[PDB]
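The next block holds one structure in the form of structure tokens; read it before the comments.
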Amino acid sequence: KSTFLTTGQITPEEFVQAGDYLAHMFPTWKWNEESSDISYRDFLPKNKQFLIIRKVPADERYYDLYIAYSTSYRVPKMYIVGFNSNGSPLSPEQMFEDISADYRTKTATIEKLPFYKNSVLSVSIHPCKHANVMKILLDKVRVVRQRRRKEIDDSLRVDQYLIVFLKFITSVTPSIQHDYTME
């Protein structure tokens, strides 16, 4: 029915599914709570607009990572907000230091969190080629399970989509200390 292993793309309903699972397997990740500061999208539940993780350490530095849903590319899109140890907001050229050079120059931009009425500067990873990446990563995971089994139902389910997405993001943000381990 779903073509997500074929397209690397998710629907809004599937985004919510993968988010719930991510929030379950890793409770450091939480859905947004309802707030008047939030610019709501009609195509998502009010309490399931975007995913938040708080103060992930770097190097000191700390990051709030946000996972929103890109409607144009039907993929998740990430936003990072950095802070110094004293809690002072980091600067765009500081935040660029914590992003892989090659991937930084090609995908990263500075913009406010689009889901907040109140302006909060962040670094935006453009999701232009996320679908192609996920398409490859999901099938690669499948091969690993295929080899592990050999000692078809090895393909992942869609609510596991975001964990694969985060494993991808972690590689692009190495200094940010978060990792996602399964099996």
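Residue numbering in chain A adheres to Swiss-Prot, whereby the residues present occupy positions 19-77, 166-257, 277-308 in order.
Structure method, as recorded: X-ray crystallography, 2.4 Å.
Placed from the backbone N, Cα and C atoms, the Cβ positions cover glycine too.
There are 14 other CB atoms within 10 A of the CB of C234 (mutagenesis position), with all protein chains counted. Look at Swiss-Prot and you will find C234 tagged as active site, glycyl thioester intermediate, backed by sequence analysis.
Long-range C-beta contacts of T213 (mutagenesis position), restricted to its own chain and to partners at least six residues apart, with a cutoff below 8 Å, comprise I231, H232, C234, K235. Among the mutagenesis entries in Swiss-Prot is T213 to A, noted as: Decreases ATG8-PE comjugation and autophagy.
Annotation of the mutagenesis experiment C234 to S in Swiss-Prot: Instead of the formation of an intermediate complex with a thiol ester bond between ATG3 (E2-like enzyme) and ATG8 (substrate), a stable complex with an O-ester bond is formed. In this structure, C234 (mutagenesis position) belongs to neither helix nor strand by DSSP; it is coil.
Quoted from Swiss-Prot, the note on mutagenesis experiment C234 to A is: Loss of interaction with ATG8 and defect in autophagy and Cvt pathway.
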End-to-end CA distance across 19 missing residues (from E257 to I277, Å): 15
Mapped DSSP class for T213 (mutagenesis position), helix or strand or coil: helix
